Each structure stands twice: as C-alpha cells, then as structure tokens.
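Below you'll find the structure, written out as structure tokens, and then a few comments.
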Amino acid sequence: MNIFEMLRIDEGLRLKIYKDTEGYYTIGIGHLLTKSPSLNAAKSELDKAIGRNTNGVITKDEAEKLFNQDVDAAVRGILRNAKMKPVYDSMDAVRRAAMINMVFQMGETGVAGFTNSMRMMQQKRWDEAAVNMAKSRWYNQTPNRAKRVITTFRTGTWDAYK
Ligand SMILES: [Cl-]
Ligand SMILES: [Cl-]
C-alpha cells in the first residue's frame, strides 16, 4: 500500500468526463477539470491538459499521466505551505499519505480549515484529532472516504484500506 493505490481506491478511474460529488466536471483519477457548469468549458480544459482533441475521452495511460502530475503537485503544495510543511514533516510515512489524500481531494484551501486538527496532529494526539476532523462538511459529504482517511491518521496503519 502506498499513496497511489490509496487515492486510486478513493477516487476510482473514469475515462469520460463525469461530475464529481460536488457536481463538477472531472475525469481520470479525481482530476477536477473545472468548477464551471459548462461542459464545453470542461472539454476545452481537458484538451488543454492532455494536449489533443480528446472529445471528452482519454485513455488509461493519459489518466495515469494526469494522476502522477496531480499527486506530485499535492506534495509540493504541502511542502511550499508554511503552515503545513511542519505538520507534514512531524509525521510518519503512513500519516503523511493521509495528509496528501486530503490535499489531493480538497486543495490546500480546504485543508487549511483543519488548523485545529492539524495542531493536535502535530502534538501527536491522534484520537482527539480524529474526533475533531469528523466535525466537518468534508466528513458530512463523503463520509466513507472521510472515515478511511481519519482512521489512517488515527492509527498510522493501512487497515482501512485492506
Ligand atoms: Cl493539468
Ligand atoms: Cl464517501
């Protein structure tokens, strides 16, 4: 188990434009194309990303290429963030994967309202942070996923994924 398998379980794999759980256009392994209601807009973003006239459809290889880039950008976003970097550095590898999953799903922006949980996490108060994290829109909207991620932080093991 690793970050790639972990997120691939959480996001699934789709080769045609689809609406995520927030109603946004997405494709591949959770790659958000656009927050706009416009599908054409979404199709243009897709072509731009892939480098061709996709017609709203990509192959498995293109999906995987997007996913590599996105996981790479999530990490780097953490590291560049002044408030995140230190939490991230204080953690073991498993818990770091949990942090990358959340950044992947919600952006540096969404993860940033998790300040309190993060400070507990820094202090290694796992059970408490798990509880606080559950008090969120995030847990409310995608509970099964949220649960998997929270156990992961809580335990520091891959159990919720095995
Ligand atoms: Cl892109
Ligand atoms: Cl869910």
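Header entry for method reads X-ray crystallography, 2.0 Å.
Cβ coordinates are placed from backbone N, Cα and C, and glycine is handled just like the others.
These come from Swiss-Prot:
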type	residues	note
ACT_SITE	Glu11	active site, proton donor/acceptor
ACT_SITE	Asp20	active site, proton donor/acceptor
BINDING	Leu32, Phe104, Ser117, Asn132	substrate binding site
MUTAGEN	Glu11 to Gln	Complete loss of activity
MUTAGEN	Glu11 to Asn	Loss of 84% of enzymatic activity
MUTAGEN	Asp20 to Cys	Nearly no effet on specific enzymatic activity
MUTAGEN	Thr26 to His	Facilitates transglycosylation more effectively than hydrolysis; covalently bound substrate
MUTAGEN	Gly30 to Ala	Almost complete loss of enzymatic activity
MUTAGEN	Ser117 to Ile	500-fold decrease in enzymatic activity
MUTAGEN	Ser117 to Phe	10-fold decrease in enzymatic activity
MUTAGEN	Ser117 to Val	50-fold decrease in enzymatic activity
MUTAGEN	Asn132 to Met or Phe	2-fold decrease in enzymatic activity
MUTAGEN	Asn132 to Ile	5-fold decrease in enzymatic activity
Is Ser117 (mutagenesis position) helix, strand or coil when read with DSSP?
helix
Once near-sequence residues are set aside, which residues in the chain of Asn132 (mutagenesis position), 6 or more away, have Cβ atoms under 8 Å from its Cβ?
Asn116, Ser117, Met120
Near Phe104 (substrate binding site), which residues of its own chain have a C-beta under 8 A away, given they sit six or more steps off in sequence?
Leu7, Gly30, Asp70, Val71, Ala74
Winner by Cβ contact number (other Cβ atoms within 10 Å) across the mutagenesis positions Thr26, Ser117:
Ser117
Other than its own, how many Cβ atoms are within 10 Å of the Cβ belonging to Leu32 (substrate binding site)?
17
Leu32 (substrate binding site) in three-state DSSP notation:
strand
Where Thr26 (mutagenesis position) sits in the secondary structure, as DSSP reduces it to three classes:
strand
Return the residues near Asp20 (mutagenesis position) by Cβ distance under 8 Å, restricted to its own chain and a separation of at least 6 in sequence.
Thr26, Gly30, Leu32
Could you state, as a whole number of Å, the largest distance between Cα atoms of any two of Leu32, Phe104, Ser117, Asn132, the listed substrate binders?
27
Surrounding CB atoms that lie within 10 Å of the CB of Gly30 (mutagenesis position), all protein chains:
20
DSSP-derived class (H/G/I helix, E/B strand, else coil) of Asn132 (mutagenesis position):
helix
